[PDB]
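J.: Take this structure, written in structure tokens, and hold onto it; I'll ask about it next.
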Amino acid sequence: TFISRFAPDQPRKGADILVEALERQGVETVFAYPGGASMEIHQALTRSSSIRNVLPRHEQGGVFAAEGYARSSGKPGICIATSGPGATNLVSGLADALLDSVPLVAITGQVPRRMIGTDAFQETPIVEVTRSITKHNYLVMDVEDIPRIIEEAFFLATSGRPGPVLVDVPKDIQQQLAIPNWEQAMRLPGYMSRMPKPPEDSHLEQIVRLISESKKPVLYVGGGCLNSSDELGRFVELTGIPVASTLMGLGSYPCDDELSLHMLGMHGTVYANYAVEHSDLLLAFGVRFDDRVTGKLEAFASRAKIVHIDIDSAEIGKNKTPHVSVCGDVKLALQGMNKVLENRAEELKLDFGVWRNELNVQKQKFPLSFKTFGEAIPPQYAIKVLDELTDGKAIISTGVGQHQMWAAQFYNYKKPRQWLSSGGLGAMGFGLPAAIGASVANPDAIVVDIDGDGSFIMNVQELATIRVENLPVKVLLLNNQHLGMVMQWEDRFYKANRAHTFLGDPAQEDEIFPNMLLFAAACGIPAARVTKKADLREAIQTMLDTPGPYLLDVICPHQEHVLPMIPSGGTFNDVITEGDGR
Amino acid sequence: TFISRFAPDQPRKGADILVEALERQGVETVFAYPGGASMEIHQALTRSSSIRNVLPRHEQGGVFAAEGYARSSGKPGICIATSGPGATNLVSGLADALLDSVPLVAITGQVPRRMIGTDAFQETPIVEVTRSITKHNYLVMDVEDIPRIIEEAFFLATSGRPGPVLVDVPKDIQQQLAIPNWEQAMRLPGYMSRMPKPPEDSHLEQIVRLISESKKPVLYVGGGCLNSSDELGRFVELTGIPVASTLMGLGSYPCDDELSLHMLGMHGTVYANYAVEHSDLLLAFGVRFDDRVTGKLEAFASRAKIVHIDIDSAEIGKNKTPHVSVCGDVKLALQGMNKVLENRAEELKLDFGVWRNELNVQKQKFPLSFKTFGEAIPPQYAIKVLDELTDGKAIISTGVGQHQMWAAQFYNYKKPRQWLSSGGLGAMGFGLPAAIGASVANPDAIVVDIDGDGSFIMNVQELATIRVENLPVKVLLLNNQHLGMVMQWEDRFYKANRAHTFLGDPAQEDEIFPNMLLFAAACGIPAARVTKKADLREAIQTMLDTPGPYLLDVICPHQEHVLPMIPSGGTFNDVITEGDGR
Amino acid sequence: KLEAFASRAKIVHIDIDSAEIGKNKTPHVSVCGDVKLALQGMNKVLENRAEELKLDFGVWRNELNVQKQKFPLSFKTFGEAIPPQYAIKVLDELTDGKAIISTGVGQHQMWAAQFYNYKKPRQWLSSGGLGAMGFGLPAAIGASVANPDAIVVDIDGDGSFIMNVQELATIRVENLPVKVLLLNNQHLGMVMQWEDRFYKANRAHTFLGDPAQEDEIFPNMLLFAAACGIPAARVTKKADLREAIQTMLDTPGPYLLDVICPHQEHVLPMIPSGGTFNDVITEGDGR
Ligand SMILES: Cc1cc2nc3c(=O)[nH]c(=O)nc-3n(C[C@H](O)[C@H](O)[C@H](O)COP(=O)(O)OP(=O)(O)OC[C@H]3O[C@@H](n4cnc5c(N)ncnc54)[C@H](O)[C@@H]3O)c2cc1C
Ligand SMILES: Cc1cc2nc3c(=O)[nH]c(=O)nc-3n(C[C@H](O)[C@H](O)[C@H](O)COP(=O)(O)OP(=O)(O)OC[C@H]3O[C@@H](n4cnc5c(N)ncnc54)[C@H](O)[C@@H]3O)c2cc1C
Ligand SMILES: Cc1ncc(C[n+]2c([C@@](C)(O)OO)sc(CCOP(=O)(O)OP(=O)(O)O)c2C)c(N)n1
Ligand SMILES: Cc1ncc(C[n+]2c([C@@](C)(O)OO)sc(CCOP(=O)(O)OP(=O)(O)O)c2C)c(N)n1
Ligand SMILES: Cc1ncc(C[n+]2c([C@@](C)(O)OO)sc(CCOP(=O)(O)OP(=O)(O)O)c2C)c(N)n1
Ligand SMILES: COc1cc(C)nc(NC(=O)NS(=O)(=O)c2ccccc2OCCCF)n1
Ligand SMILES: COc1cc(C)nc(NC(=O)NS(=O)(=O)c2ccccc2OCCCF)n1
Ligand SMILES: [Mg+2]
Ligand SMILES: [Mg+2]
Ligand SMILES: [Mg+2]
């Protein structure tokens, strides 16, 4: 039972109604950078004893932090920005959150209402700009709507298919006095009317049926199962079906597990893509048949009965047509199928050990492999050591590129919400701020940003934030002086012709440039470099043992190539398994 | 007569047609950060001998660089980005360019056409997102349209009221072979049909008439006169009317000149706002009656016959209703009025010396003034010294906040395109990248980014770009450890209650944090700090004399307040002239 | 052509919508506000400074009254055929210029503009910007309900009239005294006129009658009126016109008068689209 800081009949500013609306939602943390159009909100925040502001150094930093907070916790992330350039600096964060179905509530100051449309100081039509890159947005036109709109935005951000919701609040509404009414009903008739119902046993039994009739089943698991870790585990033991996961699903099913095919898709393991190529039953739980995963669709699971369980009806049959479909919460579907399974255990007598054996042969012929050249540090090996020394218990955020694939391939996520990575938009500069949010959400966790030198520098300014907020963020910076992923494609398809993919200084072409250690020094963050594979393990141990934030600059030969690789739009028969830039 | 690198009958990739389309436009410089959806364009660029790519470290860096290039030269600035997060990182740049009427051509890679709408890898509907923050945009749907669309985008970006135009190019169009047709006509019937005609002498004579009938005339000059420096100078000598300028007009009329009222508006000089308050004839040339400038509109030039000459009919009578109006190029209007004036010189016998005297009394009672406390460096003084030691010849870019007002107030711009500053959006992080573009456009100029510590850090990563491109950018970093402008408003209107406006480290509350010198060191840029006013002049001299880029960290007491200040929406009678945060 | 329009005038534009000011022609002076106030203010100044001004434009007014005399609006009368212009003029005469006039769109609309003398505003109800056919009959229905004691006449054309002919049911049932002066030429006349001037009188679907019985008035608008119990009559001879219209006016309740007219008439004068004054057509028709 909530206790306000205002008399139930005492008028207060709209800014204060808005902060209390946040408190009544359970918010403890927001990422807010102040500006003229949001100064009132920032004053109202200083008056809240229960909400902490982490002030970033760039609003993109702020929104990416709110994403990290969300992805690492299952709570919504909250960023606040001023109008104009404040608001426009959130846009990559919003698009990112929408594509990965991450729950986010973005609040932006706006010019006073009478000023809207007039090309006023620091005005941009942010509700127009973001309409196609948010799940929903709002322009508050009256202080009386603040309670109801905040409640609707949280409800839309976190229910159904989660995603970002943006609320534009004009400065004059922030200043208007009023007495909030917290009993207002929500105005979401259609949306609520279309929320999926719990699954019918009609559909659930038909699936358990198809399982027993099948000889080569594969689970195809994605971001939609991140709240189903236990149900999915139970489901796997009652059926012993092997588990392939998407980039977003990592850690739903434990990475180090005998039944685990690891990740599928363009950079999936040879065995996981094999399982799908030759399966007869494909259990697509919480996935969206993305082109990174399917390649040529006609070729994808070309001879499988496809069971698609998704909470968003628009996803069902959108790229691949399922045989069976179930529009609902995969967590419920698993709970129902698990009852049927355990009960009808005997009549079913489920044993796929013979299919599991065909795959463990591929798993043995074609494991993920890396070369070690001289004393040069292999990035794959560095991640593997980080896994070893953290006992697979760290929260890992990443940038985008080769280092991201390696952090996917060579770290064993045990639980969901350990892996924080931009999958759909693929936004560089995500790693450092996302670690900031994950740390604040998980103050006792090991938090490591496995970053690349291009991605890392894009939001390097957030090192100030880490230092000032005294967050124990570790940065494992895999440094190859290149935009490596674009470099790799230059190698395969453009005859290694380099078009602006080198990040160092051509004049001193053999010096590590820039010197990330000095970036850390500028913000008072202990840091070290390491070049010889011999020194790697003690280097990483040092990073882990040194209390507080820490940057480790890990130098790596740039000619590495993420493998395997099915070229864009290809089939399994096109999978590249060998080669690099040498 | 252009020479292609391809036979006139030889098919080439769409990417190559696009680069040649740029060459045929005169482009020599582009700011492009490569990604998957634009790799083809980057390969095509490496094949051009006449186009240089400055690779930034963040696409916001790239677009702000293209703005700097444009604003410092009068040529269009060209940035290129990949799809998805590349494109969304341009958005603040586009909005900025649109609000300041800066000519810009932004090219973004897009997913292949067949993929559009499918939530494909790194897809965002950028044409939707940017429609309201660009002058116009395009989604190329066929390689045959590349010549015509590039020609239309440059023509729209640079003609009329200049602004940003964005061209989205799907990856498959970049790869398609074709034979360009460079003779295609442009499809802009309506736009071309509505281009203003040259001014009629009917309207021009009526204005010169109103001048002779008037006793207290004021010129009100803005960004629209940046190509009219000579005509406007001539016009001022034939009439001796005093000249007030907006933030965007600085340097149209020379800052150090007896007839110069300097800048008007919310932080305008007391005398310039006085001239307007009490004028009877207001010559509004190339301005848009912005709220920063007018305050309460009914009070603005409340007793003046208002003559508004603007090239955009939508601006005329949009906030203040003119008596006379002229929709056309102010440069022509000046050339016409100058003929009438010089001819009818005798019959007119124009002498405003008595009004000019009333103003030179205000100019003497209420000049811009700053205090000097002990040995603490006053920011105003540092800018004045920079002016002295550069002889008013530097190109000055800035961030946003107090330091921006000071760079406006205490530097004497002699010509237009010396002052590069975000006026309408007011986007922090603009200064460093804008200096990068201005330097590349003006390789023999002194280029100085007068920046604040909040703004500077937002795009600190572009120091890598400065170093690698061996650009002689000087950074005069005015450091007060605060978001000073929001701090100032906290002081006046919120009882100095600080809500997240302190940028240093609360734990070591008296150390300069971060240490910008180490940011410079990381990128191999010579740097120094300075704290004592005694050392300032030799410090700045050093920065200027040291070849190549250079950062000077100038420490400043934070309690300074930009003055004078007419509070938002006020009248002249409300002008604050005294006070700070002490 | 805008460049040609008032090419040598100081233009004063008083409009209540700022978006209209300088949108197609650039004024010298502008005033964004209610023209009613602007007139009240200028009228005070005028009456006060009457003497110092000594305003006399009689010499310009004379230059124009010469044009007004050389080039008045004119129509031919062929035999006993009813000229539409004349029928409207008679309606004006017999109503004393006091009727509320709604119209359809086309030639008949221009004639109702040219040959009726509106004395006050809100007497003339006509679709000007969209130019929507079928507007006349329903618009008269609304005007009648708003002005139950007024003479209400829908000066309509046979194409426009039929488009919303169903509203005759409404007139009858609501017992509205709507009079219909239907100028009938069996053609989409305005498109016909343009066919004549610019397409060599080649007819593309502008004939509204029955090609099989090519000389019978088709349809028979009198029966449309009969279906809804509205008294109606036709008239073909100019001799019978004045008594016909008088009958329509004197018969209480709604009434339809079908006025047959030679179709070769042309609304004049005409400045062709996008032209200047120097291009004004003043003579000619479809004969
Ligand atoms: C450089 C790079 C390379 C990449 N290559 C690969 C690759 O080789 N393999 C790969 O897998 N990815 C790859 N991607 C990532 C990729 O583009 C997509 O982000 C990923 O494939 C999609 O993950 P997903 O299918 O799990 O769907 P998500 O984006 O995780 O969406 C979850 C789905 O589940 C649904 N859902 C959500 N909640 C529930 C619920 N409670 N119940 C039921 N359904 C729910 C949503 O409606 C949606 O359909 C790569 C990314 C990058 C940057
Ligand atoms: C912190 C801060 C404080 C500020 N305070 C002030 C202040 O005190 N004073 C101030 O002046 N600004 C101030 N501003 C800047 C402000 O918000 C606007 O950017 C500025 O007032 C508008 O400049 P402008 O009127 O010249 O119009 P611009 O944005 O420069 O537009 C130019 C105008 O001229 C027209 N035009 C362009 N080319 C031509 C041509 N060839 N012929 C004719 N017309 C043409 C365009 O159609 C447009 O109407 C401040 C900004 C910030 C960030
Ligand atoms: C904001 C932004 N701009 C450009 C991008 C386009 N991409 C990529 C891709 C995969 O999306 O292909 O397009 S990955 C990549 C290069 C990675 O830089 P690194 O981290 O230092 O090196 P690493 O060795 O790969 O680990 C670029 C330039 C992007 N996604 N985001
Ligand atoms: C991307 C962005 N985010 C927030 C902004 C809102 N504003 C400002 C304003 C004037 O627009 O009022 O809103 S100015 C300002 C603080 C200036 O930081 P400094 O340069 O280090 O210090 P200085 O001492 O003022 O020189 C902020 C936070 C902005 N415009 N852009
Ligand atoms: C819904 C609709 N459809 C077609 C139209 C296009 N126009 C016209 C115009 C002037 O807009 O030129 O386009 S006028 C006209 C023909 C008039 O038919 P009439 O009333 O019986 O004959 P009258 O002898 O001209 O009085 C047509 C077909 C229109 N405006 N509205
Ligand atoms: C230098 O200018 C500053 C600086 C600071 C710190 N704050 C303010 N505040 C206001 O201008 N408030 S405003 O009156 O409501 C207003 C009036 C008109 C258009 C937009 C408005 O608000 C949004 C503007 C940014 F806030 N202005
Ligand atoms: C890791 O994935 C990478 C990495 C790199 C460097 N490049 C590519 N290129 C393609 O995917 N080209 S694509 O086939 O036309 C394509 C297919 C589907 C959706 C979008 C597509 O393009 C835009 C994607 C980004 F480019 N993919
Ligand atoms: Mg790298
Ligand atoms: Mg500062
Ligand atoms: Mg007709």
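All residue numbers given for chain A refer to Swiss-Prot; the residues shown span 86-667 in order.
In case you wondered, yes, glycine gets a Cβ from its N, Cα and C as well.
Pulled from Swiss-Prot, these are the listed features:
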type	residues	note
BINDING	A:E144, A:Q207, A:487-488, A:511-513, A:538-540, A:565-570	thiamine diphosphate binding site
BINDING	A:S186, A:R246, A:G308, A:331-332, A:349-352, A:371-375, A:395-396, A:414-415, A:508-509	FAD binding site
BINDING	A:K220, A:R246	(R)-imazaquin binding site
BINDING	A:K256, A:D376, A:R377, A:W574, A:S653	chlorimuron-ethyl binding site
MUTAGEN	A:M124 to I	No effect on catalytic activity. Increased resistance to imidazolinone herbicides
MUTAGEN	A:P197 to S	In csr1-1/GH50; resistant to sulfonylurea but not to imidazolinone herbicides
MUTAGEN	A:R199 to A or E	No effect on catalytic activity. Resistant to imidazolinone herbicides but not to sulfonylurea herbicides
MUTAGEN	A:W574 to S	Slightly decreased catalytic activity. Resistant to imidazolinone and sulfonylurea herbicides
MUTAGEN	A:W574 to L	Increased catalytic activity. Resistant to imidazolinone and sulfonylurea herbicides
MUTAGEN	A:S653 to T	No effect on catalytic activity. Resistant to imidazolinone herbicides but not to sulfonylurea herbicides
MUTAGEN	A:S653 to A	No effect on catalytic activity or sensitivity to herbicides
J.: Near the Cβ of A:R199 (mutagenesis position), how many other Cβ atoms are there if near means within 10 Å?
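T.: Excluding its own Cβ, A:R199 (mutagenesis position) sees 10 Cβ atoms within 10 Å.
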J.: Suppose we screen the recorded positions A:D376, A:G569, A:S653 by Cβ distance to ligand 7 with a cut-off under 6 Å; which survive, in sequence order?
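T.: Among the recorded positions listed, those whose Cβ sits under 6 Å from ligand 7 are A:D376, A:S653.
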J.: Hey, how far is A:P197 (mutagenesis position) from A:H567 (thiamine diphosphate binding site), Cα to Cα, in Å?
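T.: A:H567 (thiamine diphosphate binding site) has its Cα 46 Å from the Cα of A:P197 (mutagenesis position).
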J.: A:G371 (FAD binding site): which of the recorded positions A:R199, A:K256, A:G539, A:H567 is the nearest Cα neighbour?
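T.: When the Cα distances are compared, A:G539 comes out closest.
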J.: Would you mind sorting out which of A:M124, A:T331, A:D376, A:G511, A:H567 (the recorded positions) have a C-alpha within 10 A of the one on A:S653 (mutagenesis position)?
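T.: Matched recorded positions: A:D376, sequence order.
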J.: Go through the recorded positions A:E144, A:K220, A:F374, A:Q487, A:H567, A:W574 and tell me which ones have a CA within 10 A of the CA of A:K256 (chlorimuron-ethyl binding site).
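T.: Correct set: empty; none qualify.
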J.: Any idea what the Cα distance is from A:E144 (thiamine diphosphate binding site) over to A:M124 (mutagenesis position), rounded to a whole Å?
T.: 15
J.: Using DSSP and collapsing to three states, where does A:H567 (thiamine diphosphate binding site) fall: helix, strand or coil?
T.: strand
J.: Out of A:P197, A:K256, A:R377, A:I396, A:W574, which recorded positions lie by ligand 6, with a C-beta less than 6 Å from some atom of it?
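T.: Those recorded positions that pass the cut-off, since their Cβ is under 6 Å from ligand 6, are A:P197, A:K256.
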J.: For the recorded positions A:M124, A:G371, A:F374, A:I396, A:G569, which ones lie near chain B, with a CB less than 8 A from one of its CB atoms?
T.: A:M124
J.: So how far apart do the chlorimuron-ethyl binders A:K256, A:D376, A:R377, A:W574, A:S653 get, largest Cα to Cα in Å?
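T.: Those residues reach a largest Cα separation of 48 Å.
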J.: Checking the recorded positions A:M124, A:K256, A:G539, A:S653: which ones have Cβ within under 6 Å of ligand 3?
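T.: Only A:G539 qualify.
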J.: Counting Cβ atoms within 10 Å of each candidate's own Cβ, which of the recorded positions A:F374, A:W574 comes out highest?
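T.: Ranked by Cβ atoms within 10 Å, first place goes to A:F374.
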J.: List, in sequence order, the same-chain residues at least six positions removed whose CB sits under 8 Å from that of A:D376 (chlorimuron-ethyl binding site)?
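T.: In sequence order, the residues whose Cβ lies under 8 Å from that of A:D376 (chlorimuron-ethyl binding site) (at least 6 apart) are A:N404, A:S653, A:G654.
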J.: Can you give me the Cα-Cα distance between A:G508 (FAD binding site) and A:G539 (thiamine diphosphate binding site) in Å, rounded to a whole number?
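T.: For A:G508 (FAD binding site) versus A:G539 (thiamine diphosphate binding site), the Cα atoms are 17 Å apart.
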J.: State which of the following binding-site residues has the fewest other Cβ atoms within 10 Å around its Cβ: A:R246, A:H567.
T.: A:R246
